[PDB]
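Student: First the structure, then my questions, so here it is.
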Amino acid sequence: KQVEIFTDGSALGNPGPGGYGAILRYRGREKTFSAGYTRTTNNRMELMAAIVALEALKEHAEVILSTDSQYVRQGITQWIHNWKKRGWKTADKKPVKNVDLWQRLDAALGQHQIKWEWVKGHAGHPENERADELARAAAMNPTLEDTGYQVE
């Protein structure tokens, strides 16, 4: 009884309009999530896609989460454990970039058993390609304010 999640996010500027797409599959069926923000970044949308998909889980699960985001992979596999040791601050004592979303992702995660699948390209990954199409459509017609976005 595993849940398969496929996520992607993108933006059209640095900061610009952006959006996310997430696909959840469980016991044969599929659910889709997508929303666009007026001023955000690619990395924030890559993170938001995973957050929204995991927050949709209403009971503890065994999850296989597939994403091609290098940023999410680096946070999960390289950075988050050390950021927690340092109180979510860098060496210059500033809050970690996108700390709001990393902390929200950590809350959305830790209740589930997650196997991360770090995919590279779209070839052979149709759900990831569709998640990208959803994110791009959302970026072309954004409705929400990414209140946590901060310059730099």
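Throughout, chain A uses Swiss-Prot numbering, with the displayed residues spanning 3-154 in order.
Each residue, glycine too, has its Cβ placed from N, Cα and C.
Feature table excerpt (Swiss-Prot):
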type	residues	note
BINDING	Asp10, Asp134	Mg(2+) 2 binding site
BINDING	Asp10, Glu48, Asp70	Mg(2+) 1 binding site
MUTAGEN	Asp70 to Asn	Loss of activity
MUTAGEN	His124 to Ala	Reduces activity
MUTAGEN	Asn130 to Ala	Reduces activity
MUTAGEN	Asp134 to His or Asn	Slight decrease of activity
Student: How many Å separate the Cα atoms of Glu48 (Mg(2+) 1 binding site) and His124 (mutagenesis position)?
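Tutor: Counting only the Cα atoms, the answer is 15 Å.
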Student: State the Cα to Cα distance, in Å, between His124 (mutagenesis position) and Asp70 (mutagenesis position), rounded to an integer.
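Tutor: That comes out at 9 Å between the alpha carbons.
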Student: My understanding is the cutoff is Cβ-Cβ under 8 Å with a sequence separation of 6 or more in the same chain; which residues meet that for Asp70 (mutagenesis position)?
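Tutor: Spatial neighbours, sequence-distant, of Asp70 (mutagenesis position): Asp10, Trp120, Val121, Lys122, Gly123, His124, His127, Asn130.
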Student: Among the mutagenesis positions listed here, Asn130, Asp134, which has the most company in the form of other Cβ atoms within 10 Å of its Cβ?
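Tutor: Of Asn130, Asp134, the one with the most crowded Cβ is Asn130.
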Student: Using the recorded Mg(2+) 1 site (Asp10, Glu48, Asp70) as reference, state which further residues of the same chain have their Cβ within 8 Å of the centre of those residues' Cβ atoms, listed in sequence order.
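Tutor: The answer, listed by sequence position, is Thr9, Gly11, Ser12, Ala51, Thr69, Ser71, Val74, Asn130, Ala133, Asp134, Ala137.
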Student: Just to verify: the residue among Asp10, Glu48 with the fewest other Cβ atoms within 10 Å, which of the binding-site residues is it?
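Tutor: Among the binding-site residues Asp10, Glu48, the lowest count of other Cβ atoms within 10 Å belongs to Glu48.
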Student: Check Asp134 (mutagenesis position) against DSSP and tell me helix, strand or coil, would you?
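Tutor: SS state of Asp134 (mutagenesis position) = helix.
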